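Below you'll find the structure, written out as structure tokens, and then a few comments.
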There are 2 protein chains.
Amino acid sequence: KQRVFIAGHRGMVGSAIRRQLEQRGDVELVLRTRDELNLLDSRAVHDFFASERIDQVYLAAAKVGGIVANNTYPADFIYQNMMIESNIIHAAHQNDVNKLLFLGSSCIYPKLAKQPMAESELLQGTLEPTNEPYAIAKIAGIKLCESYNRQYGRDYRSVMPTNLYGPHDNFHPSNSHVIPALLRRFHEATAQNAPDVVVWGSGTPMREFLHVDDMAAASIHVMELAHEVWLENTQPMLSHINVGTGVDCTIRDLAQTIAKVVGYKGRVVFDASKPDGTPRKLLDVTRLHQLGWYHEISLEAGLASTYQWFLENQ
Amino acid sequence: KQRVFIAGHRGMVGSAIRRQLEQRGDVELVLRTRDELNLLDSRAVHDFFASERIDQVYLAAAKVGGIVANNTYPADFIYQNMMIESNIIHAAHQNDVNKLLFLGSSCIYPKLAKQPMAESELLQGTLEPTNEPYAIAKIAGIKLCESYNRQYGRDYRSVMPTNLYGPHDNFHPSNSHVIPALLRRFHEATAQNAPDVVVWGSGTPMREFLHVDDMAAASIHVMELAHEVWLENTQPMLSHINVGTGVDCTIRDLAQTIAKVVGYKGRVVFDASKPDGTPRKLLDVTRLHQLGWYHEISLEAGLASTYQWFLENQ
Ligand SMILES: NC(=O)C1=CN([C@@H]2O[C@H](COP(=O)(O)OP(=O)(O)OC[C@H]3O[C@@H](n4cnc5c(N)ncnc54)[C@H](OP(=O)(O)O)[C@@H]3O)[C@@H](O)[C@H]2O)C=CC1
Ligand SMILES: NC(=O)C1=CN([C@@H]2O[C@H](COP(=O)(O)OP(=O)(O)OC[C@H]3O[C@@H](n4cnc5c(N)ncnc54)[C@H](OP(=O)(O)O)[C@@H]3O)[C@@H](O)[C@H]2O)C=CC1
């Protein structure tokens, strides 16, 4: 019975890992809340690892936010994220935890990466300024992992998720994330008999989305591969693994699909007088597939089940 | 032995015509696949008609889709549909094909047409925006037919089918079409012991449905009438003929009937918190009946046989 610490087990991503893990008898989960354990406090973090007998660590605690937040508190996003990751990785090594899964993010790739983005696009160029501090912290996280793997022979692996969505997301039309923002918007419009819902932009830009439950499955699959197979499929200084569908879908498709999911009968409208972002953004998931993992939830299916959760929890 | 080209003979509607025609010794069927013949390519289309010695054409090829698709690719639905119909009708005339059956669609009528909708409701007012591009292409199709009939004395006839269903439909709860969407939904729920199945809406709205095999019979009956009887029953600038049952049935009736067809023992539930569409939508089929054709398949019978096909092909 392996002893698994899922840091930030109540976050969106962490809680999803916890659900799957929970049905595993070959696993004993060790969890703490932020009040039970502040991950910024090194001593505390060190004490925990020095007293709990941990075998694996899923590093899902982070200071995450939307466009307004990233732009409003840039110091918090870089600092907290650097400490949380430094504290954990270090304490783990010191207590001889040999297995860890680090979580990155698609938004760590350069602003003009070649699409679809392979793992080798990392660090190839300038970052999006809104995400820059946060990105830097994340990349630092990955390079810590590779470094310990290199110097000490540890097994600290990494996955770069695409845009995610699902239960426990922040469902506010206040949120900078389209799915939760849109699920909420179409919901309210549907309830108020809104004759239309307007979305800034042409709707032509292409994006990628992944249900958080696939993300969780993919993480555990990656964590649990044999070391030899994982090495075969990575390089020690290019160790991460993209996680996504590798499939595009326009914002228009997304919006109209959401509209249909919510039972909205008004008109979806695009205000093209508003600028679009880049035309295309998506991960190349060749590595993942080669390691034998393929996502299971259709957007359509995932959005439907995600809306019911919102319904069951508003 | 009349030489019959059924364009798009593998589509839902085309394949149904082909089945009935197949048992006719007075007919020689000429068929091509999309790879054997792209109908968007005029030259190709022209070459075909210039080398095959055709007597009748059943125009069943089209770019058809659901609500999300119509809303996501409006250019494809108007363009492809205009070309396919232009190419065929033109090549046929040029090679002296005198007989053709054009297929329209109930969704071409105005949003607020008077119910039940007689053929004279066409063009009387605004269209449903979701279907607008597609509708325009279809109406253009009909007016091409009437135009050639008028200028050149051809015999290019038209039928406007109601909502259809049957073998070879797209059976996905992913599909914007209730019968296939519901047949699939009740099937899965029945298999998973789902305690209930929820359908957005009150269930009070009235709609019309026709089994694709009746549609096929009705088309051939219409194609094969004598010109004189057909003229007697139409006007050259109001030539189409509605095809349906002319009978209403509520969504509630539909759902509960499907539930019973699939052997579902859970609860059918309506979420009236979701909006309904118009209260009533159906064709006036007085013309058809006057021309002596009356549908044969009960909804109940048609749904049963349609579910078995799905069972034999999932
Ligand atoms: N598209 C995206 O958002 C994706 C992000 N991820 C990865 O997962 C990470 C988290 O994402 P997500 O699950 O959405 O975020 P959540 O915010 O939903 O989860 C983060 C969790 O960390 C906990 N946490 C943060 N700081 C501390 C701390 N000092 N001590 C203890 N607990 C703390 C939070 O608790 P509390 O609220 O109590 O502060 C929360 O439960 C991201 O950083 C990213 O790399 C992966 C895939 C996609
Ligand atoms: N309720 C409804 O849906 C009804 C529709 N109809 C009429 O029948 C039409 C078709 O409906 P349906 O049978 O459901 O549709 P299908 O999509 O099932 O059939 C259309 C067929 O057209 C073929 N086709 C399309 N484009 C081309 C092309 N460029 N070259 C050659 N083949 C092509 C398709 O082949 P491929 O997939 O290989 O692209 C397919 O076999 C509708 O447009 C409508 O007017 C009539 C009654 C009801």
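To match Swiss-Prot, the residue numbers of chain B are left as they are there, and the shown ones run 3-316.
How was it done? The header gives X-ray crystallography, 2.2 Å.
Every residue gets a Cβ built from N, Cα and C, even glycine.
Marked as NADP(+) binding site by Swiss-Prot on the basis of experimental evidence: B:10-16, B:36-41, B:105-108, B:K140, B:163-166, B:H179. Recorded in Swiss-Prot as a mutagenesis result, B:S107 to A carries the remark: Nearly abolishes catalytic activity. Minor effect of affinity for NADPH and substrate. In Swiss-Prot, a published mutagenesis experiment is listed as B:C109 to A, annotated Nearly abolishes catalytic activity. The active site, proton donor/acceptor annotation in Swiss-Prot covers B:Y136, and the record cites experimental evidence as its basis. Among the mutagenesis experiments that Swiss-Prot reports, B:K140 to S is described with the note: Nearly abolishes catalytic activity. Annotation of the published mutagenesis B:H179 to N in Swiss-Prot: Nearly abolishes catalytic activity; the original residue is retained in the structure shown. In Swiss-Prot, the entry for mutagenesis B:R187 to A states: Decreases affinity for the substrate GDP-4-keto-6-deoxymannose. The structure shown retains the original residue. Taken from Swiss-Prot, the feature substrate binding site covers B:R187, B:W202, B:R209, B:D278.
Overlay of Swiss-Prot annotations on the structure.
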residue : record                 : Cβ within 10 Å
B:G10   : NADP(+) binding site   : 24
B:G16   : NADP(+) binding site   : 22
B:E38   : NADP(+) binding site   : 9
B:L41   : NADP(+) binding site   : 23
B:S107  : mutagenesis position   : 20
B:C109  : mutagenesis position   : 20
B:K140  : mutagenesis position   : 25
B:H179  : mutagenesis position   : 18
B:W202  : substrate binding site : 20
B:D278  : substrate binding site : 16
| request: Quick one: of the recorded positions B:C109, B:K140, B:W202, B:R209, which have a CB under 8 A from chain A's CB atoms? | output: B:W202
| note | Cβ atoms other than its own within 10 Å of the Cβ of B:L166 (NADP(+) binding site), all chains, total 23
| note | Smallest number of other CB atoms within 10 Å: among the binding-site residues B:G13, B:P163, that is B:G13
| Hey, how far is B:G16 (NADP(+) binding site) from B:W202 (substrate binding site), Cα to Cα, in Å? | 32
| remark: For B:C109 (mutagenesis position), the three-state DSSP class is helix
| query | Out of the binding-site residues listed (B:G10, B:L166, B:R209), which are within 10 Å of B:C109 (mutagenesis position), Cα to Cα? | reply | none
| What does DSSP assign B:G16 (NADP(+) binding site), in three states? | helix
| query | Long-range same-chain neighbours of B:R187 (mutagenesis position), Cβ under 8 Å, sequence gap at least 6? | reply | B:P175, B:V199
| remark: If we take the residues B:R187, B:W202, B:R209, B:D278 that the record assigns to substrate, their largest CA-CA distance in Å comes out at 20
| note | Under a three-state DSSP reduction, the secondary structure at B:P163 (NADP(+) binding site) is strand
| Neighbourhood of the residue listed as 'active site, proton donor/acceptor' by C-beta distance under 8 A, where only residues 6 or more apart in the same chain count | B:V66, B:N72, B:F79, B:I80, B:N83, B:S107, B:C109
| request: Measure from each Cβ of the recorded positions B:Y136, B:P163, B:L166 to the atoms of ligand 2 and list the residues where some distance is under 6 Å. | output: B:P163, B:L166
